[PDB]
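Colleague: Here it is, the structure in full.
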Amino acid sequence: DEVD
Amino acid sequence: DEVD
Amino acid sequence: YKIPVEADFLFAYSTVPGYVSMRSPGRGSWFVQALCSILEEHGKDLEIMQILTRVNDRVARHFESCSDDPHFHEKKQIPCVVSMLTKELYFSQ
Amino acid sequence: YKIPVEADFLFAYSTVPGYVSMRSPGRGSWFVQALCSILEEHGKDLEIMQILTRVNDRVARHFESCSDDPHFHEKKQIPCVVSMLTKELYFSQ
Amino acid sequence: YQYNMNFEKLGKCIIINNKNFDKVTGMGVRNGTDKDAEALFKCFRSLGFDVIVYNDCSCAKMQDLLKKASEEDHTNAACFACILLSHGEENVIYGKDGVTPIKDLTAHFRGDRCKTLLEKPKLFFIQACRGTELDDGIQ
Amino acid sequence: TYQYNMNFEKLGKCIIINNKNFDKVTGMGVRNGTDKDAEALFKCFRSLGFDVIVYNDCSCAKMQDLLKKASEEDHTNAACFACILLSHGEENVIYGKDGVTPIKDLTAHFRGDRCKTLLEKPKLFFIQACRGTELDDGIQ
């Protein structure tokens, strides 16, 4: 998962 | 009529 | 498993970010008057967002400022509901 | 007579002020998955706040981050609805 | 799809009614606020909240009030409510003696800091300015 | 009298801004997964009845201009307006490919006094973006  |  | 630590808050602000909030010295602030009227009539049978939405409408429509200072004359106000709720909220049963 | 110029906006943010927002490169962002999923099933029969509240619940409960970086591992998220609406909103009829 | 409200109590309701301010803050008297607090006390009492009204609170008092409230046992309550009546600016609210961030007041009730309110609604009602802009309206 | 009037020729416009790629000087990386969001949002909002338009990899100027012109169109026969923003962000602010622009300025175009044909109509903004750097560790 990545963050914005 | 005043503001907060 | 887990629940976000910021979950299940609701913030019912009298006004939107950046703006003033009106208070009548003789009858109290617009938002509180509106909130109490709607709670008085519907606090037990409407979901809270329905309640606060109606409060938004009453503040927006029923109020308009009177000041001898023209800078503050005939101004309007809209409240601001911030919901992190994860369910519907009724105050009865 | 008059209507506040800031009335009748609704902001459906994927996350709360100050916080990150999660995006899966393979499946899209959490908020969007949840939003579309609930809109597909209930977009035509539920009021907009009922919809977004269900979105809050699904993002809060169904998702938890996985990263090889432990700093970003097993984190949670709650979206944030800001309503200046003055009526209930249904997308039908 | 609804919060479970089947508890012994609706819950605690704190009203902070700030009318009078130290001369050093520059802020004027908030005439009309007592009428707000009394009207709120009746509405929230009628809903079932255990309401207590604190008047002219310093910033420290407000902080302590909410911290102590968050440290009570809410196991048999359905929810919590706090109502703030004061001067304010964006993200901040006036005590008698200055400003304090709203974030710090509410952070006490985070899920990891108030386990007995976990998965329960935590309500905050705020009558206060959030800046200096005026809405002129239209039509 | 408690619901928005939905009896219009059309439900309304839905603008989607899908920002995947960013100038390296912004510090921002590619937003892998965003195309799948835009596809799903588009199908979903078209199905609701919106006239959907999708914009890709927009500069800050393009975003401001696009929304301004949308606010100047005639919405007399629409029930509402919707805008969906997919991007990088920080608090109160959203990324174009070339920098940040305030959320306040993007939405201000549709104010009651600047968009008279959306007056008393719902103006919806859905925003997928970070609002800071904090992480929620969760509990229980």
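We number chain F the way Swiss-Prot does; in order, the residues shown are 57-196.
Determined via X-ray crystallography, 2.5 Å.
For all residues, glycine too, the Cβ spot is worked out from N, Cα and C.
Annotations per Swiss-Prot:
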- F:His144: active site (ACT_SITE)
- F:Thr173 to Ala: Abolished phosphorylation by PAK2; when associated with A-30 and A-239 (MUTAGEN)
- F:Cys186 to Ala: Abolished thiol protease activity (MUTAGEN)
- F:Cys186: active site (ACT_SITE)
- F:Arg187 to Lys: Does not significantly affect thiol protease catalytic efficiency (MUTAGEN)
- F:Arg187 to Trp or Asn: Strongly reduced thiol protease catalytic efficiency (MUTAGEN)
- F:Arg187 to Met, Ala or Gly: Reduced thiol protease catalytic efficiency (MUTAGEN)
- F:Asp192 to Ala: Strongly reduced thiol protease activity (MUTAGEN)
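What's the neighbourhood like for each of these?
Modeller: A sphere of 10 angstroms centred on the C-beta of F:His144 (active site) encloses 22 other C-beta atoms.
Spatially close to F:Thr173 (mutagenesis position) yet at least six residues away along the chain are F:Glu129, F:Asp130, F:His131, F:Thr132, F:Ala134, judged by Cβ distances under 8 angstroms.
For the recorded site, F:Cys186 (mutagenesis position), the DSSP three-state label reads coil. On its own chain, F:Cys186 (mutagenesis position) has F:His144, F:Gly145, F:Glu146 as residues at least 6 apart in sequence with a Cβ closer than 8 Å to its own Cβ.
With a 10 A radius on its CB, F:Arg187 (mutagenesis position) counts 24 other CB atoms from all the protein chains.
According to its DSSP assignment, F:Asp192 (mutagenesis position) is in a strand. On its own chain, F:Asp192 (mutagenesis position) has no residue at least 6 apart in sequence with a Cβ closer than 8 Å to its own Cβ.
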Colleague: Which of the recorded positions F:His144, F:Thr173, F:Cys186, F:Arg187 have a Cβ less than 8 Å from any Cβ in chain C?
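Modeller: From F:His144, F:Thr173, F:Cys186, F:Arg187, flagged as close to C: nothing.
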Colleague: Name the recorded positions, out of F:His144, F:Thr173, F:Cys186, F:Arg187, that lie close to chain A, meaning a Cβ-Cβ distance under 8 Å, keeping sequence order and answering 'none' if none do.
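Modeller: Near chain A: F:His144, F:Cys186.
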Colleague: I want to verify one value. Collapsing DSSP to three states, which class is F:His144 (active site)?
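Modeller: DSSP assigns F:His144 (active site) to coil.
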Colleague: List those recorded positions among F:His144, F:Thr173, F:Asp192 whose Cβ lies under 8 Å from any Cβ of chain D, in sequence order, or write 'none' if there are none.
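Modeller: Near chain D - Cβ to Cβ under 8 Å - we find F:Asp192.
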Colleague: Near chain E, which of the recorded positions F:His144, F:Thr173, F:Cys186, F:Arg187, F:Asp192 can you find when the cut-off is a Cβ distance under 8 Å?
Modeller: none
